[PDB]
Amino acid sequence: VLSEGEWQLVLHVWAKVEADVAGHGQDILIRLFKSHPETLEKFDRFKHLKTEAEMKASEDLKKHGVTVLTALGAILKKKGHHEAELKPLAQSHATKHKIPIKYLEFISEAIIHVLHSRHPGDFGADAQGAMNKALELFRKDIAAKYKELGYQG
Ligand code: HEM
């Protein structure tokens, strides 16, 4: 359970992200795909991209990055009371997209790295730990829906 102070740290940085949702989403998916290439293989949409320059030039990858971050933003702003917003994300990610929990750990590391790069003054260690805790709570609650559905592993 995050504390109110920890939520304030999370959403203080998140408000900085919302000024350039698309640039953040490009940098986080690129980082994800370069750091963990198995992840790129899950997107039929993107698996033609073979260099980071091709990734950076894809408008469709930029579009999906905004989809991802808008969904995550709507979850963080519920401060833990996010059951309505995860149901559908867990259902589609487990049963249609086939994404293992560990790849949600990987995109969480990429989100944390990009935020540190772009917002160091609002993303010191207190805010890094709170955001870690927020992303762990996301993964915990998604893992429980996976497990219901027979996909936790
Ligand atoms: C913060 C974590 C994430 C969030 C908030 C998120 C959000 C979304 C949303 C809102 C969609 C479109 C609606 C839907 O299908 O449910 C989506 C689609 C999809 N996601 Fe995620 N996602 C996350 C992580 C991942 C990860 C780590 C992967 C792959 C490794 C992945 C793979 C996909 C795929 C394959 C689709 C369909 C893309 C297409 O072909 O249009 N997602 N995601």
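For chain A, we keep the numbers from Swiss-Prot: what you see runs 2-154, in order.
Cβ coordinates are placed from backbone N, Cα and C, and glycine is handled just like the others.
Database features (Swiss-Prot):
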BINDING   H65  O2 binding site
BINDING   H65  nitrite binding site
BINDING   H94  heme b binding site
DOMAIN    2-148  domain 'Globin'
VARIANT   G122 to A  In metmyoglobin
Which of these binding-site residues has the least crowded Cβ, counting other Cβ atoms within 10 Å: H65, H94?
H65
What does DSSP give as the helix, strand and coil breakdown of the domain 'Globin' (2-148)?
114 helix, 0 strand, 33 coil
Among all the protein chains here, how many other CB atoms are within 10 A of the CB of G122 (variant position)?
8
Express the distance between the Cα positions of the residue listed as 'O2 binding site' and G122 (variant position) as a whole number of Å.
27
